[PDB]
Amino acid sequence: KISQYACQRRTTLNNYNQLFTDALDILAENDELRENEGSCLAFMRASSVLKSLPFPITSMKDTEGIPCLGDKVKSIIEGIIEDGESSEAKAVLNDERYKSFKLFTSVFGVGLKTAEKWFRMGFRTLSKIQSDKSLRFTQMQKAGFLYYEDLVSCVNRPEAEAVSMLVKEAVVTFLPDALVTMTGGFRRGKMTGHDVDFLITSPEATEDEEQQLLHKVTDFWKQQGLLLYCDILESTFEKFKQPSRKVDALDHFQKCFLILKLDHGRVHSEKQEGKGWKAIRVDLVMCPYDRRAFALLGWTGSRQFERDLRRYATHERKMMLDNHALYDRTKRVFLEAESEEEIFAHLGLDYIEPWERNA
Ligand SMILES: Nc1ncnc2c1ncn2[C@@H]1O[C@H](COP(=O)(O)CP(=O)(O)OP(=O)(O)O)[C@@H](O)[C@H]1O
Ligand SMILES: [Mn+2]
Ligand SMILES: [Mn+2]
Ligand code: NA
């Protein structure tokens, strides 16, 4: 019996149901754009459970006993079994609002509100947006347009590893005892990603040393001429506050959203070609040493795995979980963890490996 929770499922990158899940992911994305949160959630949960299957669905009988598959979802599956296509997802892919939203938000610095604004102004192409003499762009959007081709091309594993070397070299220069971990999609085993994320923590650093590290590391890269974009968000972390009750929990740790210049010579791949460097989106998070397991768990993802982990903790265990802590409402105590395994054990869950969290 397959659980309704992604945190009680093993979801690996060998997806046998991409025909169904690609269609469900498109329908969920459209519901997000149309502000239909409920329908979005139902399609995301259906897509997630099909991603966990160890075999491809080839008939409607194969869907028996699978949770999170409502009547609307089963109609979509039936249509794909019929002729190998989803008429519903095909209509979304041909919709002008959907096409514009996907295209505009593919730019770093452009979200739902700016994409909607440009659509209602009559824009349909990035060429017309960039060349417009009346539009005003944020510093984030300027970087998004300037490095667009590099950012839209996938970051591969040799590039992610080359970035990891740069991050570690910079970090240990100021904090030699610091632990640097690659998180996000690449930690879940992905071959490619839109960015490279890292968790940084130090067992001996002070509160001030912890606060200054991201400033020191980015100033060092600025001096090197490697910092193409930088936004540092100061910490709002509260050591003794209860974890978030929200569906999508906010992270209060100090973090930075960067664009780094990655020289081709630093990349050890099978394959200078052009300008000799590639712009790479990099996110760095700094957390207190005692919260490193909660931060690692939250930053590893996937987003669906994190949502279900927090939902299971609340509804099944009367626990409150987020990127900073785990609180037991029955025992009235915060639960400590030195590893992700200890968090799973506190929750009464079998340990799910990072490459099994692709929900
Ligand atoms: N810029 C950011 N802001 C907030 N959280 C982020 C973040 N980047 C990464 N994370 C966190 O770490 C996980 C990775 O998030 P994302 O970076 O948005 C992409 P991904 O799941 O890593 O695959 P991809 O970036 O390789 O395509 C998420 O669970 C999220 O909570
Ligand atoms: Mn990522
Ligand atoms: Mn990221
Ligand atoms: Na965007």
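By the numbers in Swiss-Prot, the shown part of chain A spans 149-419, 423-510.
When the header is checked for method, it gives X-ray crystallography, 2.1 Å.
For all residues, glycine too, the Cβ spot is worked out from N, Cα and C.
Record features, source Swiss-Prot:
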- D170 to A: Almost complete loss of exonuclease activity in TDT-L; when associated with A-29 and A-473. Decreased transferase activity in TDT-S; when associated with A-29 and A-473 (MUTAGEN)
- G333, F334, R335, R336, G337, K338, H342, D343, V344, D345, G449, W450: 2'-deoxyribonucleoside 5'-triphosphate binding site (BINDING)
- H342 to A: Nearly abolishes enzyme activity (MUTAGEN)
- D343, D345, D434: Mg(2+) binding site (BINDING)
- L398 to A: Nearly abolishes enzyme activity (MUTAGEN)
- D399 to A: Nearly abolishes enzyme activity (MUTAGEN)
- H400 to A: Reduces enzyme activity (MUTAGEN)
- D473 to A: Almost complete loss of exonuclease activity in TDT-L; when associated with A-29 and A-170. Decreased transferase activity in TDT-S; when associated with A-29 and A-170 (MUTAGEN)
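Chain tracing stops at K419 and picks up again at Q423, leaving 3 residues unmodelled; the C-alpha atoms of these two are 10 Å apart.
Using a 10 Å Cα-Cα cut-off around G449 (2'-deoxyribonucleoside 5'-triphosphate binding site), the recorded positions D170, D345, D399, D473 reduce to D399, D473.
For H400 (mutagenesis position), the same-chain residues lying six or more positions away in sequence with a CB closer than 8 A to its CB are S383, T384, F385, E386, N474, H475. Taken in sequence order, the recorded positions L398, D399, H400, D434 that lie near ligand 2, meaning a CB under 6 Å from one of its atoms, form an empty set. Among the binding-site residues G333, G337, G449, the residue whose Cβ has the fewest other Cβ atoms within 10 Å is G337. By a simple count of nearby Cβ atoms, those within 10 Å, the most crowded of the recorded positions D170, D343, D345, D399 is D345. Other Cβ atoms within 10 Å of the Cβ of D434 (Mg(2+) binding site) number 16 in total over all chains.
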